[PDB]
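See below for the structure under consideration.
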Amino acid sequence: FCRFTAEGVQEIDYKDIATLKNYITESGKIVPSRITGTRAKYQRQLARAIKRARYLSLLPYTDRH
Amino acid sequence: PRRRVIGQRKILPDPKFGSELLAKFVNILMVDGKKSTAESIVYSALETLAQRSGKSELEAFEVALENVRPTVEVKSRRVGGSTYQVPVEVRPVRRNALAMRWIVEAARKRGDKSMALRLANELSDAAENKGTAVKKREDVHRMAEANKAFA
Amino acid sequence: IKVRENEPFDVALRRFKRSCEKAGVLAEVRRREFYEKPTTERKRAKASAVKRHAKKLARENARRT
Amino acid sequence: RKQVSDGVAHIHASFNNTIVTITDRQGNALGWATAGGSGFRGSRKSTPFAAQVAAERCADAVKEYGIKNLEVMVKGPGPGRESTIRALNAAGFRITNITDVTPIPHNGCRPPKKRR
RNA sequence: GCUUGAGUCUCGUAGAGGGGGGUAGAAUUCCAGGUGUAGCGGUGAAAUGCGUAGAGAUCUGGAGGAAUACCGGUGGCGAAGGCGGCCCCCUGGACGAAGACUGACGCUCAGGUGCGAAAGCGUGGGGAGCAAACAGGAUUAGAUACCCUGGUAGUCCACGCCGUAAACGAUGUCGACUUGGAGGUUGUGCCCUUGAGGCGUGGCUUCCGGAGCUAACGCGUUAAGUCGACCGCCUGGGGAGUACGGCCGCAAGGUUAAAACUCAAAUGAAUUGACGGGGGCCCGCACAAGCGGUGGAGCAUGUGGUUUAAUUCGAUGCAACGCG
RNA sequence: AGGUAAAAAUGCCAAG
């Protein structure tokens, strides 16, 4: 329920891969904004940035290859 | 059933030598309420074994009892899609229940010439883990291993 | 999905599977298209969300608890 | 015979079917058996207890290869998913891990419409 | 003429808005071979089939079409139909902040015009999966259906056409006015941003409820409340949105649209009782758990079925069959 | 607080 960006104003980059991995479960699956309870507008910045990482294989689409 | 959990009674200590556990052997051997005949046979058995083995009387029900000691068995959880067996934790009353029951399955079969004949032998047979009684628990065990390491 | 808890698990301990997408989700995209039963279903699904929501706050009378 | 000392039990435990595939880490088949091979006509081969025993008839044919350890991969929800591993945790095998390699798609292989 | 209507500019705004071009990964289908091999696959039970000519399974490599799990949320955008993997090029609308300017430049609208799910049609490609047609196999008293297995166009891309759907919040378009609450979503102003906030304001927006309204259900500042403007439209059901004629279309048909004839109703709302091859919870040796009989056999005895010139007849899921 | 699960063989019809 981290009050992340409602008080953490900036653009969510994919470069901060350390921060980025905190939103994907161990099984690759990206976790919904419901559990983390943060704002969808902010969470919107997440999913697109995810595929940017997914496209670069910086992270996995799904680990079992 | 669907209502009040019933209990027990005041089980009488044996009017020969006060004891309750063996009193259920009467119950777990009784057929058609023939007590005196049971008093005839049930008695005949123990004293001769006490005489034959050489130890005390009320340590004869025990000498056999060591290797017939059960702990668990199966009580399957067939929810409606999985009739897979689930072993049960056989609680004291539940434990001694099947216990005096194993003296039944053993003695009732292979009738040599008389009840006390087999019963006395089965006792000391049960005392050395080489007879019918002792394995009666063992057989139960091997149909429980079927499933292991559950949660 | 990938459980090998170093050495001492020695039992199922496969919550990693059941917690994310164990075959129940396979048994969610089983066999049927519809396009729409879920279109309708999401609406009715969420329907329960607000009414059950009420059940927790609309239970506030005496009722002799 | 080449006598490999490690292997993998793939298991195709589908809704109404269960086949066990113990191969090595190179895909060459070591030993395979199923609940289907146990006969278990039609409906009856769908029971978890069925697959367990079939695994007992499947834990062999690898001992002849010097098999030591193994990892389990099962697919298909149906019955099982654990039935065999229970019969595999004690099949006489130092098991390393168990994984679910299930094919999660991403919306587009059109699935059948049956069962009305 | 002025400006409280309406219209544009300066600065920001989120979004599956729309057209087009490249590209990622999972998955399935198929090819090639390795290992290995009696099954695979199916279900109500199967059988059809695929199989020792060596599949299934599994693995490496390769050939393809097609849609985008998770995110994802009565979340968002769009006139509606509708639209989401990623990436880029062209490009629409809607909202906010303070002023600038124009100076009623409005609203609605016959006919006209543009868009407009699927299925379908024409022309040329493509053709994984799915799958009308279809056949084989099941089921059935029948089963040209539901189920299994293959399987065709289509589904998919491009260029035209068809213009209809439960195209439905079943509610037209535009403006004003009349209690609040819960929020959600998306910009912004003030204060101690002392903290995920406190105090207002713009829009879209989901549910709840005031007066009122309504036949009721329910709607309720998102009105079906209180008025105004304008327009489409209705007059019992059926016949029939059908025929004939006109227009539009390659066709399918679409569109505008009757009458004769027939009935005394058709229709909505609601709740009692009933029913449910509908459920939520509780209850009885209903079962569990156990005790010990019946089902084997002999015989008693009843019943049925048989047989007999005649072998009286009633009772025959539960609630008849050592019953009258 | 709270969220999956679950069986689906077949059986038609009415003069007071």
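By Swiss-Prot numbering, chain B shows 2-152, in order.
According to its header, this structure was worked out by electron microscopy, 3.5 Å.
Heads up, the Cβ atoms here are built off N, Cα and C, so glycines get one too.
Here's what Swiss-Prot has on this protein:
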- B:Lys36 to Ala or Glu: Defective in ribosome assembly (MUTAGEN)
- B:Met116 to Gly: Significantly decreases affinity for its own mRNA (MUTAGEN)
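Between the C-alpha atoms of B:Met116 (mutagenesis position) and B:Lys36 (mutagenesis position), the distance comes to 15 Å. B:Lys36 (mutagenesis position) is surrounded by 10 other CB atoms, counting those within 10 A of its CB over all protein chains shown.
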